[PDB]
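Asker: Sharing a structure with you now.
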Amino acid sequence: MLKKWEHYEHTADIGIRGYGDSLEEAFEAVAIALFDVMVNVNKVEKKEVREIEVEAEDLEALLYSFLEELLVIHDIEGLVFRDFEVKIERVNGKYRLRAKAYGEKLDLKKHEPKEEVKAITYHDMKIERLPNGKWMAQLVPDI
Ligand SMILES: [Ca+2]
């Protein structure tokens, strides 16, 4: 037989997606999804808070920036987060996001650690108002 080769389909990273009644709630929800890649997010208690503020020229960059700062907090302080309060406004020609992130220190016995997220990316990123008036935010982070 002559040697032969092929490509085949396999999972590549993982998709995260949030839905909400508002853009802000979709951002909150997809951030929960992000932490559920790393731990069982349902096991994360709200003991500590960190605040985020970022500006961007468009909503995609805003979402990237928000999630990447959450990842950085996670990487530096070892915090994991359960929920978020997000506010998005227009200020002097930019989008401004402010958020409160609620969570606690990683607990290896309790949080059911899964896999770390290496980086937020723009891969498959989409933010949209669906025909039914709900909002969706998604992306495929690098794991
Ligand atoms: Ca990867």
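These residue numbers are counts, starting from 1, taken along the chain as shown.
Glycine too: its Cβ is placed from the backbone N, Cα and C atoms.
So Swiss-Prot lists the following for this protein:
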- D13, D142, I143: Ca(2+) binding site (BINDING)
- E9 to A (Swiss-Prot position 8): Does not affect ability to stimulate RtcB ligase activity but has an effect on ATP utilization by RtcB (MUTAGEN)
- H10 to A (Swiss-Prot position 9): Impaired ability to stimulate RtcB ligase activity (MUTAGEN)
- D13 to A (Swiss-Prot position 12): Impaired ability to stimulate RtcB ligase activity (MUTAGEN)
- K118 to A (Swiss-Prot position 117): Impaired ability to stimulate RtcB ligase activity (MUTAGEN)
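Show me how these features fit into the structure around them.
Answerer: For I143 (Ca(2+) binding site), the number of other Cβ atoms no farther than 10 Å from its own Cβ, over all displayed protein chains, is 15.
Contacts of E9 (mutagenesis position) defined by a Cβ separation under 8 A and a same-chain sequence distance of 6+ are given as none.
All chains included, 5 other C-beta atoms sit within 10 angstroms of the C-beta of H10 (mutagenesis position). According to DSSP, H10 (mutagenesis position) sits in a coil region rather than a helix or strand.
Around the Cβ of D13 (mutagenesis position), 17 further Cβ atoms fall within 10 Å across all displayed protein chains.
In sequence order, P141, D142, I143 are the residues of the chain that are 6 or more apart from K118 (mutagenesis position) and have a CB within less than 8 Å of its CB.
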Asker: Taking the centroid of the Cβ atoms of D13, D142, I143 as the Ca(2+) site, which other residues of that chain lie with their Cβ within 8 Å of it, listed in sequence order?
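Answerer: Filtered neighbour residues, in order: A12, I14, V117, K118, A119, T121, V140, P141.
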Asker: Go through the mutagenesis positions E9, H10, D13 and pull out the ones with a Cβ less than 6 angstroms from some atom of ligand 1.
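Answerer: List returned for ligand 1: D13.
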